[PDB]
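Engineer: Would you mind keeping the following structure in view while I ask a few things?
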Amino acid sequence: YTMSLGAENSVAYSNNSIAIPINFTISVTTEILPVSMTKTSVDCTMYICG
Amino acid sequence: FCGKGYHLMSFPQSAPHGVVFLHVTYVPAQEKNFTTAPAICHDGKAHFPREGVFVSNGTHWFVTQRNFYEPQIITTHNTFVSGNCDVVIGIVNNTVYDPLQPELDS
Amino acid sequence: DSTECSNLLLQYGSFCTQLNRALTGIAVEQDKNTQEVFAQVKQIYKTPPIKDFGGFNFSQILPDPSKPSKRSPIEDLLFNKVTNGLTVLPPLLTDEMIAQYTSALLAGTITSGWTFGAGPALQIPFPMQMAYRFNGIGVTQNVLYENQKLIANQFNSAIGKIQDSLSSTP
Ligand SMILES: *[C@@H]1O[C@H](CO)[C@@H](O[C@@H]2O[C@H](CO)[C@@H](O)[C@H](O)[C@H]2NC(C)=O)[C@H](O)[C@H]1NC(C)=O
Ligand SMILES: *[C@@H]1O[C@H](CO)[C@@H](O[C@@H]2O[C@H](CO)[C@@H](O)[C@H](O)[C@H]2NC(C)=O)[C@H](O)[C@H]1NC(C)=O
Ligand SMILES: *[C@@H]1O[C@H](CO)[C@@H](O[C@@H]2O[C@H](CO)[C@@H](O)[C@H](O)[C@H]2NC(C)=O)[C@H](O)[C@H]1NC(C)=O
Ligand SMILES: *[C@@H]1O[C@H](CO)[C@@H](O[C@@H]2O[C@H](CO)[C@@H](O)[C@H](O)[C@H]2NC(C)=O)[C@H](O)[C@H]1NC(C)=O
Ligand SMILES: *[C@@H]1O[C@H](CO)[C@@H](O[C@@H]2O[C@H](CO)[C@@H](O)[C@H](O)[C@H]2NC(C)=O)[C@H](O)[C@H]1NC(C)=O
Ligand SMILES: *[C@@H]1O[C@H](CO)[C@@H](O)[C@H](O)[C@H]1NC(C)=O
């Protein structure tokens, strides 16, 4: 299929209307970031020549 | 930068070769329409919100904080006066309460 | 197409697999980069049909209905001003979809300010939003409201100068 970017949301803009929240959600989200790699050492003489 | 929404705090967690951040954020919800105005015209003076916004539920005007609905009476203390009502486009007429008025009334 | 060359090439091992894997990683990385930059909203916001923004003109940055590509005049100018076993893979996001993402971001930031980036899109009049931005930089709301026509004229003039500067500089 042809992918859809997102659901359409037409914001009701007018010159004298505002939308004020009456409630809130305490949302906890996860962010995973790599920090380090496996520390690998290669003996060049032993790798090439044994 | 620290999660989706208005960031409140974050908690670090160790992970194999990595870190996991638990971002605690504040998300607005249950929004409601209100009629808004840039300024309030009272006694030939223009009043602007100090820290909030003017909202109207249909018949009465209040000033509330931008991120949560908490209507309060438009007083002298929470508004600042700058100029008359002839300059600001879209200014509406409403009374501005004075908390000093009952003190000298009594 | 030489069989003998491929037979000799097999003596060198998995070099070809390494090179193909690295190129594939770069190719998927470019699409990931485009997703990270442009696909930051899951709602496709649209502007109201009446462009009443309190004197602010956004015609040079909003999409042009007359153009088949649905691009802005600035975006159209930008696209006009940029000119043996090898294959070029198409990007995952086409130009019209990227333009649609930019249009959604523009509609969100015009009709809702910064609210759409932190949660549900909350409508606000554009002068009031500009006043909030003025308060962010330490200038009172009254300055914005009193000089609204001047600020709108300056903004329109600056946007026009941006279009002229892009069209006039190689
Ligand atoms: C704001 O939303 C919260 C949702 O967390 C509402 O809390 C719920 O209220 C209902 C009605 O009494 C309860 O049945 C739920 O158990 C509550 N949920 C929690 C997590 O406590 C809250 O009432 C809403 N407030 C307003 C003013 O709409
Ligand atoms: C604020 O008012 C506007 C205008 O009445 C509402 O926008 C309409 O909402 C209805 C209900 O779903 C839709 O059928 C219309 O298509 C909407 N119009 C537009 C231009 O989008 C809006 O929903 C109201 N917001 C709140 C929070 O009540
Ligand atoms: C807007 O909010 C105000 C403040 O709550 C409403 O005024 C109250 O209305 C109730 C119901 O008639 C009365 O019992 C209260 O005494 C009123 N308070 C004051 C200070 O007058 C007002 O009715 C609301 N308007 C709408 C359209 O909902
Ligand atoms: C808000 O109050 C002002 C102040 O009275 C109103 O301006 C008056 O409008 C009438 C009708 O045109 C004129 O006869 C007066 O001379 C005006 N007075 C001033 C000081 O300008 C204004 O019309 C009111 N607005 C609303 C919507 O009620
Ligand atoms: C916003 O700015 C655009 C571009 O400057 C205005 O469009 C011009 O309108 C005049 C008069 O109608 C035409 O002669 C020009 O050819 C138009 N230019 C373009 C590029 O279309 C537009 O009128 C301004 N105002 C609004 C409300 O959109
Ligand atoms: C909003 O626009 C209408 C006409 O479309 C106008 O009559 C009204 O005064 C405007 N309100 C503000 C606050 O600009």
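By Swiss-Prot numbering, chain B shows 1042-1147, in order.
So this one's electron microscopy, 2.9 Å, going by the header.
For all residues, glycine too, the Cβ spot is worked out from N, Cα and C.
Feature table excerpt (Swiss-Prot):
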VARIANT   B:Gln1071 to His  In strain: Kappa/B.1.617.1
VARIANT   B:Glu1092 to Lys  In strain: Theta/P.3
VARIANT   B:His1101 to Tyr  In strain: Theta/P.3
Engineer: Rounded to the nearest angstrom, how far is the Cα of B:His1101 (variant position) from the Cα of B:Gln1071 (variant position)?
Structural biologist: 21
Engineer: With a CB cutoff of 8 A to chain A, go through the variant positions B:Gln1071, B:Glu1092, B:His1101 and name the hits, or write none.
Structural biologist: B:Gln1071
Engineer: By the DSSP assignment reduced to helix, strand and coil, which category contains B:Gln1071 (variant position)?
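Structural biologist: The three-state answer is strand.
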Engineer: If one measures from the C-alpha of B:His1101 (variant position) to the C-alpha of B:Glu1092 (variant position), what distance in angstrom results, rounded to a whole number?
Structural biologist: 19
Engineer: Can you tell me which of these variant positions sit near ligand 3, meaning the Cβ is under 6 Å from at least one of its atoms: B:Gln1071, B:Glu1092, B:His1101?
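Structural biologist: Cβ under 6 Å from ligand 3: B:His1101.
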Engineer: What is the total of other Cβ atoms whose distance to the Cβ of B:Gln1071 (variant position) is within 10 Å?
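Structural biologist: The answer is 12 other Cβ atoms.
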